Amino acid sequence: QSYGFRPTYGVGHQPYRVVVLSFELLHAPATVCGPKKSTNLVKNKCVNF
Amino acid sequence: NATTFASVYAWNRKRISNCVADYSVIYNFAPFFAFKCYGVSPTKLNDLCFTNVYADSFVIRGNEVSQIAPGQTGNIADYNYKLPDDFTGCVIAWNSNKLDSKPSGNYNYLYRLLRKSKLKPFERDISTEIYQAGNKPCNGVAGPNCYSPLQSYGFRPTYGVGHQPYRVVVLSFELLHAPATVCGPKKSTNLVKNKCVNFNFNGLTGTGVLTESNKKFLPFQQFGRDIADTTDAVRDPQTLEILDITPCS
Amino acid sequence: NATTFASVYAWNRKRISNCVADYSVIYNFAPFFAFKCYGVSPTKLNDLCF
Amino acid sequence: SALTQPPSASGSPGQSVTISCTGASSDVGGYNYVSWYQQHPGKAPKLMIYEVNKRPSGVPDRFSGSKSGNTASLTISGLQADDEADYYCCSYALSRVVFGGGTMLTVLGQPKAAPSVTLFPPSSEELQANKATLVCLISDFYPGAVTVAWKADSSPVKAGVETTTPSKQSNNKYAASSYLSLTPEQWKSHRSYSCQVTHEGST
Amino acid sequence: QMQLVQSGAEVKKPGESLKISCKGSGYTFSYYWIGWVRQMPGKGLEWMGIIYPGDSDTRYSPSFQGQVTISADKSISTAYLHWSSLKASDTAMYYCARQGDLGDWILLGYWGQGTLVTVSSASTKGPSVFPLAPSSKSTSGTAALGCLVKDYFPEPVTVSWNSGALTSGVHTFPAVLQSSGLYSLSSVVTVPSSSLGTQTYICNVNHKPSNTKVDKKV
Amino acid sequence: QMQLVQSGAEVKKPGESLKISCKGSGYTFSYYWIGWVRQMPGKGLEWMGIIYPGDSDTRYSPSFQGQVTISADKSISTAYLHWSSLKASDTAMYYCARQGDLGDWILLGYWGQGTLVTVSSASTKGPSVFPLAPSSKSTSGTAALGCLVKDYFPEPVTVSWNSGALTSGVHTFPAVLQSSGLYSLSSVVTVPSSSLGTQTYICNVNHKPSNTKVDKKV
């Protein structure tokens, strides 16, 4: 069935674009990280990772 | 779908019995302001049954929808309509600024601004007596110590969202194990005996074996529980025979 | 009952003391878009001590 | 649901009349969702009586309303000449307005009279052509109930005959007209046809 | 002063769209419910649907859900009533009503003037006047002369005598709906038998929808 | 160009309804708050309330909450000021104001022309002109002829000489409110003593609310 989207209709019948972003948070090789910045790789010292 | 509901202090209760619960006809309406069930889920009413379900109708000034809830206080909550702490039902409220509001002023609703004591849950106080606030005995007329407790609303469409008239419908049903009549269009099957099968008479799901014992159940009793409150015996809604629910191997 | 407020970076803080806690007069003001409390309930408002 | 109203009402000036309205629905709001409208022939209707316990402004106290159970009543104290109009009742209980059938208001009737037996032979201009039509005129009769039966030399013939009973004028009497269409060769095959009224007796 | 003005009379044929209007003035055209009521000739009132000037909240009749659409223009405060694929049964009177300051929201206390729509898809036949000759073979009683108006589709037909003369004696009978859809009436005049053709005894039948001026004596 | 036009002067009696108007043009009449200001004769300005063209958000004065109602018509861009059960203390000058492009929402930078509203228990009555004879017994100085206008309820009264002639010397004095509610003014002209009645020296008094044309010489 087709929609009757018209600007005359008020709230409840207007077209609303819905975007569903499905993510995968399990431990696996990821390539969609947030920008940020890469630092130096120190070793043999108690540091954050 | 009514043109005008009842007043806040004179809320009308509608008794429903011998019904087929099909709440799908309500979801197709306008998006309600507050559709919250305090004891069940709104998508599970069609798969359950109800013993005694009552529908209340009253229109408030919109922003007072938070007062119709267990454990709430206020003017309407303490003087007009109160919900008990053990309330089990659903609250349905939507905007009615186009129906129960007039541009010149709709004065067909009262809310009992003044009252002597707090009203008990599920009660109706329609007394139009003059609230005597002072010490001198009020003679039923307006005076400096006693005014009219029933005040009218100022419902006008010019007011923003929040002061508009909002129709509130409270569905108070009883889901306790008891002989009921409202179950919906859930279909019937065949009654097998002496085998481990499922059972669903009035929403009670599980797995057991029917034994058809000689238990003498009373007309007002349908369900029976053991020491551990586990329902081990049920009365068939259709046939007047008694069937026990015994666990399988 | 104010005509104009302050800016976002220059939000004015009004100290309230030596008065009566009567929040019931606020319900009859203009309708609020979001009345959410994070420490208490909104109906205990006009009952508590501040 | 649908409302039911009488076909018409009658009442002499000065007396009172009552219009029935059965079939009004109800809801949890109340039982007074009954309104009345008056529409004169040739203009838009006008709200006369609504919320029968009250009445609008500018309306005289002559129009009163009531309701007992599922039946509504419209009481008019004084009847005048400008009251002859169609009165409809409306039920607006279940968020849906439903108008009744309607009833026309008028005055008392008129004593009986005698109908006419005016019958014209087929006109020459239509007779000489490939057509024929018998025209029988019946009028000057009060009871609006008459069936015209045509006969061809003591033989009943009902092929192509239509008859109605309209109102002539304000003289409180009705009229009638019948037309018998047939072939011109059929007219010359027998004698002159006869028009029977059967109003009350053989005439 | 509050008043409702509608559009003029529209005469069309089935299979063609129609959009009448009804403008309201003298009040705020944003909060009063606007609706339409259908009234067939000789029948009662029929409700089709209502609209809200503020936002599009249309509640149509269960028998007029997809048969007719209602709209309005809040910028000019004018309500419309659009039709699509008209039929022969759509000929009726239509009004526009609005709620008053008191009563329910569908009370419809105020009304307009009325827009008469008629399609009546048929064949407009020209009226053929046939002079009904009097009883020349039997002059017993009073003579009666007239003409036969037949084979005409439009019901309103005016018949006069001698350009409007001879007021007394003339009695016009309403027409009857035949099976073919064409009406037929007859008008005679009671005249003395000794006054056969006093001046002319000529019929005068006029037909506006077809513009046929037929004058024939008898 | 933005401008506010009001209705004419309205004079009524106590116990009668009144609804004046003030139309604004030259701007979008949907976002500017419209209000009314009362100014009693000899007193300061008194604010009664304001309204919004979009929605009727009426904020009345604490002393004019239920004593007066304010409304507007967004379709024609005209604001109204309706009264009910007027009293004797309601006669004052009323203006209509609107907010400007800069400032607060109750700044009221623009104003109207002003509507003169007067109320009194006395009714209209035609004036009686009495010719004020000059000092005929003592002609020392300059002669002064005029007429006495008295017993007239409406204040605006125009007095001329010789259908508008004799501009120099004529000085019209404003009337005074007597105890009976009727006003009375006097208009004289400074003329030489040796010029008694040059052409006619005739008075000309006109009264529009009563339509009384009185012409009398002296």
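Indices start at 1 and increase along the chain as displayed.
Determined by electron microscopy, 3.8 Å, according to the entry header.
In case you wondered, yes, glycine gets a Cβ from its N, Cα and C as well.
Database features, via Swiss-Prot:
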type	residues	note
MUTAGEN	B:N1 to Q (Swiss-Prot position 343)	Reduced viral infectivity
VARIANT	B:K102 to T (Swiss-Prot position 444)	In strain: Omicron/BQ.1.1
MUTAGEN	B:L110 to R (Swiss-Prot position 452)	Increased resistance to neutralizing antibodies. Decreases HLA binding to NF9 epitope. Increased binding affinity to human ACE2
MUTAGEN	B:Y111 to F (Swiss-Prot position 453)	Decreased HLA binding to NF9 epitope. Increased binding affinity to human ACE2
VARIANT	B:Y111 to F (Swiss-Prot position 453)	In strain: B.1.1.298
MUTAGEN	B:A133 to V (Swiss-Prot position 475)	Increased resistance to neutralizing antibodies
MUTAGEN	B:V141 to A (Swiss-Prot position 483)	Increased resistance to neutralizing antibodies
VARIANT	B:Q151 to R (Swiss-Prot position 493)	In strain: Omicron/BA.1, Omicron/BA.2, Omicron/BA.2.12.1
MUTAGEN	B:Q151 to Y (Swiss-Prot position 493)	Reduced host ACE2-binding affinity in vitro
VARIANT	B:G154 to S (Swiss-Prot position 496)	In strain: Omicron/BA.1
MUTAGEN	B:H177 to P (Swiss-Prot position 519)	Increased resistance to human covalescent sera neutralization
VARIANT	B:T205 to K (Swiss-Prot position 547)	In strain: Omicron/BA.1
Exercise for review: To the nearest whole angstrom, state the Cα distance for the pair B:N1 (mutagenesis position) and B:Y111 (mutagenesis position).
Suggested key: 22
Exercise for review: Using C-alpha positions only, work out which of the recorded positions B:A133, B:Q151, B:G154, B:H177, B:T205 is nearest to B:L110 (mutagenesis position).
Suggested key: B:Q151
Exercise for review: Compute the C-alpha separation of B:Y111 (mutagenesis position) from B:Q151 (variant position), stating it in Å without decimals.
Suggested key: 6
Check your understanding: What is the separation, in Å, between the Cα atoms of B:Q151 (variant position) and B:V141 (mutagenesis position)?
Key -> 15
Study note, to complete from the structure: Fewest neighbouring Cβ atoms within 10 Å among the mutagenesis positions B:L110, B:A133, B:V141 goes to B:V141
**Study point:** Euclidean distance between Cα atoms of B:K102 (variant position) and B:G154 (variant position), Å
**Key:** 9
Exercise for review: Anything within 10 Å of B:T205 (variant position)? Look among the recorded positions B:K102, B:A133, B:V141, B:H177, comparing CA atoms, and list what you find.
Suggested key: none
Review point. What's the CA to CA span in angstrom from B:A133 (mutagenesis position) over to B:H177 (mutagenesis position)?
Key: 47
Practice item. For B:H177 (mutagenesis position), write down the residues of its own chain that are at least 6 apart in sequence and whose Cβ falls under 8 Å from its Cβ; none is a fine answer. Key: B:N202, B:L204, B:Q222, B:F223, B:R225, B:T231
Revision key, fill the gap. Here the Cα-Cα span from B:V141 (mutagenesis position) to B:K102 (variant position), rounded to a whole number of angstrom, reaches 29
Revision key, fill the gap. The correct subset of the recorded positions B:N1, B:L110, B:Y111, B:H177, B:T205 with a Cβ closer than 8 Å to some chain D Cβ is B:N1
Study note, to complete from the structure: The number of other Cβ atoms within 10 Å of the Cβ of B:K102 (variant position), counted over all protein chains shown, is 20
Study note, to complete from the structure: Listed recorded positions B:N1, B:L110, B:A133, B:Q151, B:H177, B:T205 screened against chain E; CB under 8 A survivors are none
Point to revise | Conformational class of B:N1 (mutagenesis position) under the three-state DSSP mapping | key: coil
Exercise for review: Check B:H177 (mutagenesis position) against DSSP and tell me helix, strand or coil, would you?
Suggested key: coil
